[PDB]
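Report on the structure given below.
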Amino acid sequence: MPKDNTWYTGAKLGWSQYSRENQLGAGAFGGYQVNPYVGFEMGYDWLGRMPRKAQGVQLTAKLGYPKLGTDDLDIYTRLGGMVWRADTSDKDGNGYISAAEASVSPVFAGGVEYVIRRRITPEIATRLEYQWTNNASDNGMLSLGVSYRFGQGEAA
């Protein structure tokens with residue numbers, strides 16, 4: 001039932017390798033699962049700390065594969081980009097100034113999910129995702145949380 005053109009609404013927190021800057025990966029992850037193969041995942045992290053709307057959003061395509069989860073486990077691999085602000089504001093006096101467009105970042109993550117075999121299994125999936133950028137031992141984020149199927153109270 002929670003499969004094929006179904007909604008993915010979840011909340012998760014991540015920590016990153018050598019995070020010098022005061023940032024915690026408190027992300028709300030929303031999207032859609034069209035097939036038992038591929039779906040779409042977006043991660044919205046808002047830094048509601050500074051008096052500026054620091055909106056750090058990732059857009060990833062996920063491959064949701066069973067991988068012979070011999071009790072209760074499935075793997076999702078998500079590839080795409082994480083962009084903050086999209087186009088920031090400042091207004092450099094007046095005249096002909098180019099648009100302050102923020103850059104796409106090639107990010108790929110390998111996450112594993114379990115569904116709660118207890119009080120209401122079609123509720124939340126416990127997920128642990130490992131978010132990597134570039135090649136070799138580069139920079140990793142460890143993101144963990146729970147995702148709810150559909151989410152009837154669609155918090156926009």
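Indices start at 1 and increase along the chain as displayed.
Note that Cβ sites are derived from N, Cα and C of the backbone, with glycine treated the same way.
Over in Swiss-Prot, the protein carries these features:
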MUTAGEN   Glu41 to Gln (Swiss-Prot position 73)  Higher channel activity; channel is open longer and more often than wild-type, conductance does not change
MUTAGEN   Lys62 to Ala (Swiss-Prot position 103)  Decreased channel activity; channel opens less time and less often than wild-type
MUTAGEN   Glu113 to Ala or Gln (Swiss-Prot position 149)  Wild-type channel activity
MUTAGEN   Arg127 to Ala (Swiss-Prot position 159)  Higher channel activity; channel is open longer and more often than wild-type, conductance does not change
MUTAGEN   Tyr148 to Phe (Swiss-Prot position 189)  Protein is hydroxybutyrated
MUTAGEN   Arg149 to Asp or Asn (Swiss-Prot position 190)  Protein is hydroxybutyrated
VARIANT   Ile75 to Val (Swiss-Prot position 114)  In strain: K1 / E44
Number of Cβ atoms other than its own within 10 Å, given for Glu113 (mutagenesis position): 20
Subset of recorded positions (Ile75, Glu113, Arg127, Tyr148, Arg149) lying within 10 A of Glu41 (mutagenesis position), CA to CA, in sequence order: none
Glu113 (mutagenesis position) versus recorded positions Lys62, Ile75, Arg149 - nearest by Cα: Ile75
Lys62, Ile75, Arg149 screened against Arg127 (mutagenesis position), Cα within 10 Å - retained recorded positions: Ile75
Which of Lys62, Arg127, the listed mutagenesis positions, has fewest other Cβ atoms within 10 Å: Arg127
Surrounding CB atoms that lie within 10 Å of the CB of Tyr148 (mutagenesis position), all protein chains: 17
Residues satisfying Cβ distance under 8 Å from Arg149 (mutagenesis position), sequence separation of at least 6: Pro2, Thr6, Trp7, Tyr8, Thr9, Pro122, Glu123, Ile124, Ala125
Alpha-carbon spacing, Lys62 (mutagenesis position) to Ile75 (variant position), which is rounded to whole Å: 10
